[PDB]
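Enquirer: Structure in structure tokens, see below.
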Amino acid sequence: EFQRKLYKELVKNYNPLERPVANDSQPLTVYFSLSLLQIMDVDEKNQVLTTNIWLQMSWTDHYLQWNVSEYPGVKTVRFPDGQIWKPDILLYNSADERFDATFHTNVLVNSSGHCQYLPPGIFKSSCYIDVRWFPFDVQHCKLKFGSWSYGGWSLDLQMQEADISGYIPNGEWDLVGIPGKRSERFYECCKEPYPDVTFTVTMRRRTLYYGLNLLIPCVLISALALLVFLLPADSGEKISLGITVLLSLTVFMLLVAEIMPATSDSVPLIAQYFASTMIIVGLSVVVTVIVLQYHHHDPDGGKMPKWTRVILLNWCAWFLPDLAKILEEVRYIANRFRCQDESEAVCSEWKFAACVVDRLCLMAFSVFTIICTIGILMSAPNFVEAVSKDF
Amino acid sequence: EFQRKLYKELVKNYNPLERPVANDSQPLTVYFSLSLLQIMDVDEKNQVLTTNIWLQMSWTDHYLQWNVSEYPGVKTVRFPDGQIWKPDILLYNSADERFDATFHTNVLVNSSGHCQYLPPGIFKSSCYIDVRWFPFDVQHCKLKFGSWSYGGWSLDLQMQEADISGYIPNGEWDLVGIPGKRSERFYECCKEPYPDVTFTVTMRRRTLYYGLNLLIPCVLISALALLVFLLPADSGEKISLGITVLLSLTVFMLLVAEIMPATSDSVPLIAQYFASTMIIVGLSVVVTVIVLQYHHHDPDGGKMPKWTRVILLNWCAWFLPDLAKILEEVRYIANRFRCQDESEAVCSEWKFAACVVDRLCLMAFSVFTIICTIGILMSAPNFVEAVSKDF
Amino acid sequence: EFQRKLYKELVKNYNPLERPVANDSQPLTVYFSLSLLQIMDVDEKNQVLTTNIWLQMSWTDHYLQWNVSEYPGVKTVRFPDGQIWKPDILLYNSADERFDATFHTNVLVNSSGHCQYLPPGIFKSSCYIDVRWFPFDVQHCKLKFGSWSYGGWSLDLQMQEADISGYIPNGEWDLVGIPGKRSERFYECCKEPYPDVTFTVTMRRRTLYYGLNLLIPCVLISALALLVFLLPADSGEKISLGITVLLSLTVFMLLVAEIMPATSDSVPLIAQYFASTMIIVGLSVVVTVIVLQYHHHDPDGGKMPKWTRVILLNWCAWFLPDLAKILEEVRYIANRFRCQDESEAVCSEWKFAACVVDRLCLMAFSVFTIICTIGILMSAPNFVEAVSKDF
Amino acid sequence: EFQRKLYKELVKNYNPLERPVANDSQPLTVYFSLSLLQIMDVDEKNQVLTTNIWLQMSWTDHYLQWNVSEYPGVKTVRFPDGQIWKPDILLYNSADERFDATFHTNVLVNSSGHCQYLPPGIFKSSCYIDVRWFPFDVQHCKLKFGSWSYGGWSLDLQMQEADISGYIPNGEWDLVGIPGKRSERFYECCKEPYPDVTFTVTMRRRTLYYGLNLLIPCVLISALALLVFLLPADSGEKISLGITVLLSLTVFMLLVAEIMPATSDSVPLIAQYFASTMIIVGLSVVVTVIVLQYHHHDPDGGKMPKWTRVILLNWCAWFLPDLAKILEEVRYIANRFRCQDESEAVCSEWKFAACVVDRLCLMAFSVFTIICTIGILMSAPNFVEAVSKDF
Amino acid sequence: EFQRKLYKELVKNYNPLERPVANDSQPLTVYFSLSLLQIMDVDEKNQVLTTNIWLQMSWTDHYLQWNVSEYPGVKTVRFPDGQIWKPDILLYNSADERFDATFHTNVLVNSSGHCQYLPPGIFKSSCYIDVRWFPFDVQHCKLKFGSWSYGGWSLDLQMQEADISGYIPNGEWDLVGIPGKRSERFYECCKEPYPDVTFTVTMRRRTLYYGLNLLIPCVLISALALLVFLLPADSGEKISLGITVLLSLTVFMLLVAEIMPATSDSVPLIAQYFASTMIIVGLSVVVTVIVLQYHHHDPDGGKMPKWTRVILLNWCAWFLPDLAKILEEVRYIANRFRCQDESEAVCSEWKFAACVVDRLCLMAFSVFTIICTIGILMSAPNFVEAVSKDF
Ligand SMILES: *[C@@H]1O[C@H](CO)[C@@H](O[C@@H]2O[C@H](CO)[C@@H](O)[C@H](O)[C@H]2NC(C)=O)[C@H](O)[C@H]1NC(C)=O
Ligand SMILES: *[C@@H]1O[C@H](CO)[C@@H](O[C@@H]2O[C@H](CO)[C@@H](O)[C@H](O)[C@H]2NC(C)=O)[C@H](O)[C@H]1NC(C)=O
Ligand SMILES: *[C@@H]1O[C@H](CO)[C@@H](O[C@@H]2O[C@H](CO)[C@@H](O)[C@H](O)[C@H]2NC(C)=O)[C@H](O)[C@H]1NC(C)=O
Ligand SMILES: [Ca+2]
Ligand SMILES: [Ca+2]
Ligand SMILES: [Ca+2]
Ligand SMILES: [Ca+2]
Ligand SMILES: [Ca+2]
């Protein structure tokens, strides 16, 4: 009975289009804050960040002042979108295709004339994502808020501390904080200045999934490709293994390339690792070809180099009537056998050379693989941190 | 003729913006309920739940009271969205990009002044999905409803029992119930408190599809990889089989990783199983390399260890003129043959050692595989339940 | 000149919110029909049906009655959405995220007061799809229409026969008919009853695509895997073939699982077929291992079982001075040769055993494959029908 | 100053809901045309066509007539959507989920009372796509326009020639023309007739991409699978090659099936080609098995057929004291050698038979492949055309 | 207090529908500019460009002129969408499905009557993308702006220089500039002319990602396929390697075809490279078949060509009582041995021929591969530029 009379009274001569103030040349103060319920999702490929937040706008209005004595028991009044005045605050860097995801909600007012506006939102923003240290990476995403048609001479934004109290953990990221900052900028459009409020979300990725799904299989594959050397040449399965491994590695590179963005600013870590692995395996294939070349060789058809063989041997050693016709034919067959034996002995020497080559290159490749893996993974700053918590 | 007159009369001096009550300081009561037609879908990857429900809001209005004697035969009247007052009840935890999926429908009123509002909706909600026990998993999804600009001093929500009578079975989940709960919370925004109504859907996954599509092939693949040992070394297909199996297993891991979320909170069961399988197969490859190492070996080039061979043998046994020239040459060839025979015998000893190694490691790996499979699958609490119904 | 005057006259004292009738307590009659232009699409995975239809609502209005003599030459008048009264008829079981796809169009009226409303629509509906007999399957999809805030005491729905005259063939389904049915239900919300109109679309899938793309390759793959037996053990390609076939079959199972829903209500046919095929091929691999076990075997190292060999043989047969030194050495070498020959003969016996095993298991597996394929495909009721038309 | 007065004057007593005419019983004439800027896209799978066009509606209005002498210098006036009357012309066969993609724009008027309305649009339409001759295919897509609530007695549509002057080439299709046609139809809804305007777009696909990406690899794969015959049986790589080729072909069939619709109306060309290729390769595998069967064969274990061998040979030929003990033992070993030689000779005969089988079946399969490829590709009507322009 | 009075005064007799000018026949001037914040994304497949920009419209209005002395301290006033007049400027070539992505914002005015309108937007445009030189490619995308219902006689567009000051680098493209141009066109719709403003964005792709992900593996694969020749025929892994490589190359072609559009206008570079690689590898397979044909060959079964062998040899050379019975049998066995030796020697000659063929074709294919790679990659104009910056 009093609420109705008050509602009649307030909009007697109102006009939403005016900035409500006692002095027309004195700027108005608006307190702007953010509240962050959830980190909905992150997309590296498209470079977008989806978040669920509540804005918080507060400002005092002169006209909507009423006395509590004449109107009893009524403390708070509400007004919808178009009936009163609201600041047209919205996101500068959006990717929503509608550009304003705010669900227009009510406005609360109390006798002094204060006014609150907490519009929720599922906001999409255009971060700049970097993968120089993927998966051991930390990301900085800035949300930039400000007014559009109102400037410093006519509006004045002041920042309050954000709110992470209701924050719900995501399960794929860790939140340090969302520090805020105010600035005044000078756009090449207009005379008067324009302020802005920037909140810088810091996130750290939890690496258990990407550590138990990518890295461990990669190291195991490298181990398997190292294990090829020991397989003796007699078994014909010496090179099918390596080629199958390379095909598997190619599949793996497809997988990882799908889940990463195409940024040419800086080369990523995981790409360095994959490149090293493929080069190592290719050199393994080449060495294996050399080995099978030495192993199969006709002693009578060819000969042997000197310097190579002697150096190889040194390195290995340090590391490790009618009766007359009868006689004639028997002599012949025995000589045949002796020649065969000598040929076989030379072949055996060839084979020993092949085995020593195998062993030497095996040790070399094991050392190279171990060193490269360790160095590449140590290169990441956050590694020491990420392994202490996630594991 | 009377309907028209009533409609004229009721909106003579109405204003939608007022909370309709006899006493302005006395709070209003609103009865809120839910009805659940269908569980539209669930998405583990994005962690979202899509449901089809009918809200149920009921409250009494003082102004829309009319006498039935003067207006005859008219019992119920209807009012659209903006003409009368409605509570702005909406979902707190939404993922719709429009944030309010409710299809604004009519409002029904009867002479006492009671009012009903049943707006339907395809609601999306941000559950927290867990896969610690996938596929034998049970999920708890909470839907949180409440008002936005109205508090306890001005509105009072009371909960009625939900409705699963019209529920349509999904074919991929089982519904236990949707218990509801009321609470009062204190947000770091405002002085007065705010209530909320939370419904906790419990779902259990039916495992026939995921049991006949994933687990059975995995066990069969492990069996095939066990069957490699028995393949004798003479056939060159001893290691191509295992490597092909590993490539297939990698493909399988791709498949499963696509259909699972990237949560680092806790390691999942199926990942434990896959890790065990890949480690087992890798050790199988290594053992096979060792076997082919022993089998192919030059007796004259090398020798044999003692402790290893004797222990191996024990374990196996418990488990299982010119005429003179003629004579000279004949003597020579016979001695050659005897030496060849001795070499062959030593080679045979090597081969027997290889076979016994094969058998021993085969039994060891069979035991390990069986034990690990059984233990990993027993680890799931719900297993005993899920196998009784689904199968 | 007369149209304008009529339009002025009709809305002189109108109000869209009243149910237009002579008697306020007498219910109104509404004739509701459907017309079906196209079956836009079907999605098994999400269980949705997308259709293009035209509603048909007809009802008489008392107020919009005018005399044709005073207003000459004007027969039909039109009214847009909010100016007159329309029944809020909409789909009960929708999946559109907007929940009302109807494109609000005009309303036609003629002097007696009759009114037509044909709003088009691309409607999405939540069918219950079943794949127990895929691809030889028939589907029943129900569209449920009714009013929301109007009941029997205040509205009365009557059904007319649907319209398939304009129906456009799809190319992937066949339409039998869309029988309609009326019912009155009692929802656990309200006192008065509520009617509903349900149209049951029946569809049959045309199988040429899925018969020439899935089944034929499957049978050919089974044939190829049968052809492995005949490959003699000497060629080392006896088991690579089968394993490659199994990998291909796994790929095929991936393909089919992608295009099918995850319903645990009932096991599907195609899954039965695939399971049978994989089990058959696995037993083939095992048999091949056994064969290569017998073929490669040292006669001197081991011996032979009796019962197995004799039974195998029976089944096959039914189915199919210095001179003294010279003499000594010659004697020795000849004895050596004789022993070698005997060993070779025993080896030949082993090999013959392997070949007979091959043949027997080949026939067994051919019989099993043929019988299972024929039985599984006959199991489908619609098969006899689907092969008469589609092929 | 005059524009304002004119705008006041015109809407003094207007009502958008009336059909504007001098005579109420005389029908109105509307000139309807289309203009086609771009062929946005085509989707075979869903059977949809996305286009960018400008409608062109023209009609004369009686009320908006003004004298140019009293109002000077003002020639054209503009009116937005709801202020004046417009015909509710829209697409009959749409797939947009909003059903009317027209961007409501202004309306232009000139003193005589003529009125223009050119609303742009990105229209989606439900073509009927056919792939009987893919990729050498020509497509007919019909766009059907007409009014909804206005008939012949009240509206009269007349068609003007379309406009392809601004047409922008797509790069994946070629446009012949868009002939238009008018018709009057009799829907089973209503008494009065209803006209319609149908434009029939004709498109021809440019085949360079699909000719250099699909066909050429297919023919090369068939060539490689032909090249298997020449590989001699001694090299164990005779059947791995063919099976790998078959796996590749399966992958290719997956690729092509993804990019084609599931229409069972008629079998497509590319499917015929793939079926022929797979059957050819399967018979190749079978022949290879036969060859390896003959090549490996124990002469003593078995014998040889007569008719087959003789016919094969003909076709090939047309196409292409103590001393006594010493003597005894020597006799024995020599007889042994002679028997071995005879066995080897019989084996050689077997091998020659295998080689001749290889050659004969090779020529047969080459002839079959060439003939089938040529015939299948000639079968397409448009082939001769498509190869003259695209290449 | 003055703002309110001014707002009352200005809209006393306003009408948004009039073009505001002193003279009704004199055209109005509008200054149009663009500002470019970000290049959101590019899609080659669908041929679309997504950008984030700010329009800039400026024009003077006669009615909204007020004196600053009477109204003190108020300099700028604001007006929302429908209250005042705005030019309906929008994109001609759009792909948004809503066709106008502009977020309608306020309008700023100052006493002289000047008016600004800066509506932001995430605009989608239909470029024409070309891949003739992918990845070393430069793209020209034109954005075409203009008015719809207003012409030269009634509106006059003038262009200001664009703004790239706030431009944010993308990380996948480089921006040269966005030159603008004005034109007057004559559409086949209307009498009066219509202007337009076209901005031509130039972009250059940064190639590090596509250079380290595609090209390097391709060259390594070609190297591996070259390395097959050196593998001696004795090892049975001579052709499995090449076929596995071809399968990998097919997978790679799938990958690249997915990420490229299906434009038949002109053949692309990367396709030329892939075609060359596959042809080279196929000829490699054929050569390998020839080699294995010569290597395995029965000397007694056949003979040798003359011209081929002699030319091959020249090119290689330039490049690089009872006792009588005893005697009889001994004679026999010795003759047997001699014949065997001669056969073996002829076989050795065959094998040497095979090896020389291997070497010659190896050098030929290495030369061909090197030349083709170098020539194909040099063919790109931008290559020399792109390698200087990106690397
Ligand atoms: C109306 O709302 C304002 C906004 O909070 C209230 O003003 C606050 O009052 C408390 C009480 O001492 C102060 O601590 C705060 O500093 C005040 N706000 C600000 C921004 O300074 C006010 O009390 C409310 N009630 C009335 C009747 O005005
Ligand atoms: C108003 O618009 C109409 C529509 O075009 C104009 O009428 C055309 O005038 C030309 C000039 O001779 C004729 O060739 C056309 O045939 C006319 N249109 C039609 C549909 O017949 C008219 O000139 C314009 N101006 C005025 C003042 O009416
Ligand atoms: C209102 O806005 C106009 C638009 O800029 C202002 O006019 C500009 O004034 C400066 C000052 O000398 C000139 O350099 C510009 O050339 C003017 N604009 C144009 C388009 O020529 C004007 O000063 C503003 N204030 C008032 C009171 O009119
Ligand atoms: Ca992510
Ligand atoms: Ca699921
Ligand atoms: Ca389907
Ligand atoms: Ca296409
Ligand atoms: Ca791109």
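By Swiss-Prot numbering, chain E shows 24-343, 431-501, in order.
The backbone N, Cα and C atoms fix where each Cβ goes, and this holds for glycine too.
Reproduced below are the annotations present in Swiss-Prot:
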- E:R42, E:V44, E:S172, E:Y210: Ca(2+) binding site (BINDING)
- E:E120 to A: Decreases permeability to Ca(2+). No effect on permeability to K(+) (MUTAGEN)
- E:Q139 to S: 115-fold more potently inhibited by the alpha-conotoxin ImI; but no change in inhibition by the alpha-conotoxin ImII (MUTAGEN)
- E:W156 to A: No effect on ligand-gated cation channel activity (MUTAGEN)
- E:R227 to A: No effect on ligand-gated cation channel activity (MUTAGEN)
- E:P491 to A: Loss of ligand-gated cation channel activity (MUTAGEN)
- E:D500 to A: No effect on ligand-gated cation channel activity (MUTAGEN)
Enquirer: Any idea what the Cα distance is from E:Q139 (mutagenesis position) over to E:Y210 (Ca(2+) binding site), rounded to a whole Å?
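Expert: Cα to Cα, E:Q139 (mutagenesis position) and E:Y210 (Ca(2+) binding site) are separated by 29 Å.
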Enquirer: Determine the most Cβ-crowded residue among the recorded positions E:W156, E:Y210, using a 10 Å radius around each Cβ and all protein chains in the structure.
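Expert: Of E:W156, E:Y210, the one with the most crowded Cβ is E:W156.
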Enquirer: Which ones, of the recorded positions E:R42, E:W156, E:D500, are Cβ-proximal to chain A (under 8 Å)?
Expert: E:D500
Enquirer: Which of the mutagenesis positions E:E120, E:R227, E:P491, E:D500 has its Cα closest in space to the Cα of E:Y210 (Ca(2+) binding site)?
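Expert: Considering only the listed mutagenesis positions, the nearest one is E:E120.
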Enquirer: Considering only the recorded positions E:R42, E:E120, E:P491, E:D500, which fall within 10 Å of E:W156 (mutagenesis position) when distances are taken between Cα atoms?
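Expert: Taking E:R42, E:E120, E:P491, E:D500 one by one, the ones whose Cα falls within 10 Å of E:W156 (mutagenesis position) are E:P491.
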Enquirer: Select, from E:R42, E:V44, E:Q139, E:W156, E:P491, each of the recorded positions with a Cβ positioned under 6 A from at least one atom of ligand 4; if none does, say none.
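Expert: Going through E:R42, E:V44, E:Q139, E:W156, E:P491 in sequence order, none turns out to be close to ligand 4.
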Enquirer: For E:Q139 (mutagenesis position), which DSSP three-state class applies?
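Expert: E:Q139 (mutagenesis position) sits in a strand per DSSP.
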Enquirer: For E:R227 (mutagenesis position) and E:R42 (Ca(2+) binding site), determine the Cα separation and express it in whole Å.
Expert: 43
Enquirer: What is the Cβ neighbour count of E:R227 (mutagenesis position) at a 10 Å cut-off, with all protein chains included?
Expert: 18
Enquirer: Neighbour count, 10 Å Cβ-Cβ cut-off, for E:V44 (Ca(2+) binding site): what number do you get?
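Expert: E:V44 (Ca(2+) binding site): 18 neighbouring Cβ atoms within 10 Å.
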Enquirer: Across all the protein chains here, work out how many other Cβ atoms are within 10 Å of the Cβ of E:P491 (mutagenesis position).
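Expert: Summing over all protein chains shown, E:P491 (mutagenesis position) has 12 other Cβ atoms within 10 Å.
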Enquirer: Using Cβ atoms and a cut-off of under 8 Å, determine which of the recorded positions E:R42, E:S172, E:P491 neighbour chain D, and list them by sequence position, or give 'none'.
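Expert: It is E:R42, E:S172, listed by sequence.
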Enquirer: Just the number: how many Å between the Cα atoms of E:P491 (mutagenesis position) and E:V44 (Ca(2+) binding site)?
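Expert: Per the Cα atoms, E:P491 (mutagenesis position) and E:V44 (Ca(2+) binding site) stand 53 Å apart.
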Enquirer: Do you know offhand how many angstrom separate E:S172 (Ca(2+) binding site) and E:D500 (mutagenesis position) by C-alpha?
Expert: 47
Enquirer: Can you tell which of E:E120, E:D500 has the least company, meaning the fewest other C-beta atoms within 10 angstroms of its C-beta, among these mutagenesis positions?
Expert: E:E120
Enquirer: Neighbour count, 10 Å Cβ-Cβ cut-off, for E:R42 (Ca(2+) binding site): what number do you get?
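Expert: There are 17 such Cβ atoms around E:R42 (Ca(2+) binding site).
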Enquirer: Calculate the distance in Å between the alpha carbons (Cα) of E:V44 (Ca(2+) binding site) and E:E120 (mutagenesis position), and round it to a whole number.
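Expert: Spelling it out, the Cα of E:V44 (Ca(2+) binding site) and the Cα of E:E120 (mutagenesis position) are 35 Å apart.
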Enquirer: Between E:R42 (Ca(2+) binding site) and E:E120 (mutagenesis position), what is the CA-CA distance rounded to a whole number of Å?
Expert: 30
Enquirer: Where E:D500 (mutagenesis position) and E:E120 (mutagenesis position) are concerned, what is their Cα separation in Å, rounded?
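Expert: The separation of the Cα atoms works out to 37 Å.
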